[PDB]
There are 2 protein chains.
Amino acid sequence: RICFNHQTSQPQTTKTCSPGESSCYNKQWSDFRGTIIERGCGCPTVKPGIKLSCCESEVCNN
Amino acid sequence: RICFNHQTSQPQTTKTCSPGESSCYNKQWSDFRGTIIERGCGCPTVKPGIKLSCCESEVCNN
């Protein structure tokens, strides 16, 4: 699986996930800097208030 | 949890999920009409080839 791992609006970059991993995630929250977006492989746990989405296809997490 | 449950580009509608449900899903595939998007509560299992994304916040699956 290949997932985007770039932050917010920075240039698209990807991460080749570990074998067996089928998900990508997109984590979003807002603070003084505005809306922050973190992307990567897997589907991690997050604090309440953080918007998490996980998807199961190639580079599905932009 | 409240999730969108409208199809493709129809007007947005929502569904109040069952008490224990915390996920919303966005499922996409292609047919003669073009790209089709199904939305609802939960995080269903999909056949290979079908693009699936599940998220855990209010109306997160547009």
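So for chain A, numbering is Swiss-Prot's, and the shown residues are 22-83, in order.
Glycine is treated like the rest: Cβ placed from N, Cα and C.
Annotated in Swiss-Prot:
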MUTAGEN   A:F25 to A  1.2-fold decrease in potency of inhibition of Torpedo marmorata acetylcholine receptor
MUTAGEN   A:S30 to G  8.8-fold decrease in potency of inhibition of Torpedo marmorata acetylcholine receptor
MUTAGEN   A:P32 to N  2.2-fold decrease in potency of inhibition of Torpedo marmorata acetylcholine receptor
MUTAGEN   A:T34 to V  3-fold decrease in potency of inhibition of Torpedo marmorata acetylcholine receptor
MUTAGEN   A:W50 to H  8.6-fold decrease in potency of inhibition of Torpedo marmorata acetylcholine receptor
MUTAGEN   A:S51 to A  No change in potency of inhibition of Torpedo marmorata acetylcholine receptor
MUTAGEN   A:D52 to H  46-fold decrease in potency of inhibition of Torpedo marmorata acetylcholine receptor
MUTAGEN   A:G55 to S  7-fold decrease in potency of inhibition of Torpedo marmorata acetylcholine receptor
MUTAGEN   A:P65 to V  3-fold decrease in potency of inhibition of Torpedo marmorata acetylcholine receptor
MUTAGEN   A:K68 to A  32-fold decrease in potency of inhibition of Torpedo marmorata acetylcholine receptor
MUTAGEN   A:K72 to N  2-fold decrease in potency of inhibition of Torpedo marmorata acetylcholine receptor (identical to erabutoxin c)
MUTAGEN   A:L73 to A  1.4-fold decrease in potency of inhibition of Torpedo marmorata acetylcholine receptor
MUTAGEN   A:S74 to A  2-fold decrease in potency of inhibition of Torpedo marmorata acetylcholine receptor
| task | From the mutagenesis positions A:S30, A:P32, A:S51, A:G55, A:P65, keep only those with a C-beta under 8 angstroms from any C-beta in chain B, and list them in sequence order. | result | none
| Listing them in sequence order, which of the mutagenesis positions A:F25, A:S51, A:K68 have their Cα within 10 Å of that of A:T34 (mutagenesis position)? | A:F25
| Of all the mutagenesis positions given, namely A:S30, A:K68, A:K72, A:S74, which is spatially nearest to A:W50 (mutagenesis position) at the Cα level? | A:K72
| field | A:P32 (mutagenesis position): tally of other CB atoms within 10 A of its CB | value | 5
| note | From A:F25, A:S30, A:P32, A:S51, A:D52, A:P65 (mutagenesis positions), the ones whose CA sits within 10 A of A:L73 (mutagenesis position) are A:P65
| task | Ten-angstrom check, please: count other Cβ atoms within 10 Å of the Cβ of A:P65 (mutagenesis position), all chains counted. | result | 13
